[PDB]
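Enquirer: Quick one: structure below, then a few questions.
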Amino acid sequence: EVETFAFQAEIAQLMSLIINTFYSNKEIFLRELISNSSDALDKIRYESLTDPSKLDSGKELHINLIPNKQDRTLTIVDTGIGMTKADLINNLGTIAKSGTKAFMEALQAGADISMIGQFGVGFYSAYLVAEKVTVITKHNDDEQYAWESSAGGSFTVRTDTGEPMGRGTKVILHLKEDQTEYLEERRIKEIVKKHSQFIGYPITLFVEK
Ligand SMILES: Cc1cn(-c2cc3c(c(CC(C)C)c2)C(=O)NCC3)c2c1C(=O)CC(C)(C)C2
């Protein structure tokens, strides 16, 4: 069963701005997604200090970058806290409402698209390079879910039928035809070195066979 939801008015407006604005510095999408993954990892690591059983679903705390030239997809895998059904539909969207409003007010006031992370809505920078984003997530307190959006004001949430994750999040970016440079080993290495060199978790770039 697939449930369809409309994005909050402010979010739909932000997504339209990210997709239609001419902005060449698209590489910032990777540091934003890596930062979300890093925050999820910080969360589970902190929680595990008072409750060690929170790591029964996996002890390894890492980030995996998986480019796929055949499928034209860039996958970001983390073994972070994951997201519940409530996080995907209500909680993160509620927090994102105030952040989006502030970011759009700042953009009008002279700020550029790269400052998106300061407003906590960095996830949506994925739409600078992706036509569709799929989020596979598993939190200790919930089942495995699949969130998906090609923008256009709506998103879908379904219980994931695929391979079990244990704990964490998989962000699958179905890249735009002209954004294939983000599938190149050399380009990903350069972006990670320039923007994510001090992330406190191992970042493993999966080389294509
Ligand atoms: C804000 C925001 C932030 N993120 C987001 C995106 C991600 C993660 C998190 C949680 C950590 C920051 C603790 C949040 C995460 O756990 N891993 C990478 C993807 C999303 C949003 C959304 O509005 C849509 C969403 C729920 C599909 C994803």
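So for chain A, numbering is Swiss-Prot's, and the shown residues are 16-224, in order.
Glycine is treated like the rest: Cβ placed from N, Cα and C.
Okay, these came from Swiss-Prot:
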MUTAGEN   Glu47 to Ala  Strong ATP-binding. Strong interaction with HSF1, HIF1A, ERBB2, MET, KEAP1 and RHOBTB2. No effect on interaction with TSC1
MUTAGEN   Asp93 to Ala  Impaired ATP-binding. Strong interaction with HIF1A, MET, KEAP1 and RHOBTB2. Loss of interaction with HSF1 and ERBB2. Los of interaction with TSC1
MUTAGEN   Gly97 to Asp  Abolishes ATPase activity
Enquirer: To the nearest whole angstrom, what is the C-alpha distance linking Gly97 (mutagenesis position) and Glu47 (mutagenesis position)?
Expert: 17
Enquirer: Residues with Cβ closer than 8 Å to the Cβ of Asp93 (mutagenesis position), same chain and 6+ apart in sequence?
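Expert: For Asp93 (mutagenesis position), the qualifying residues are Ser52, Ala55, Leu56, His77, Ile78, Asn79, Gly183, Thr184.
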Enquirer: According to DSSP, does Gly97 (mutagenesis position) fall in a helix, a strand, or coil?
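Expert: Going by the DSSP assignment, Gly97 (mutagenesis position) belongs to neither helix nor strand, so it counts as coil.
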Enquirer: Any idea what DSSP makes of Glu47 (mutagenesis position), helix, strand or coil?
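Expert: Reduced to three states, the DSSP call for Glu47 (mutagenesis position) is helix.
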Enquirer: Within 10 Å of its Cβ, which one of these mutagenesis positions (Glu47, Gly97) has the largest number of other Cβ atoms?
Expert: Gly97
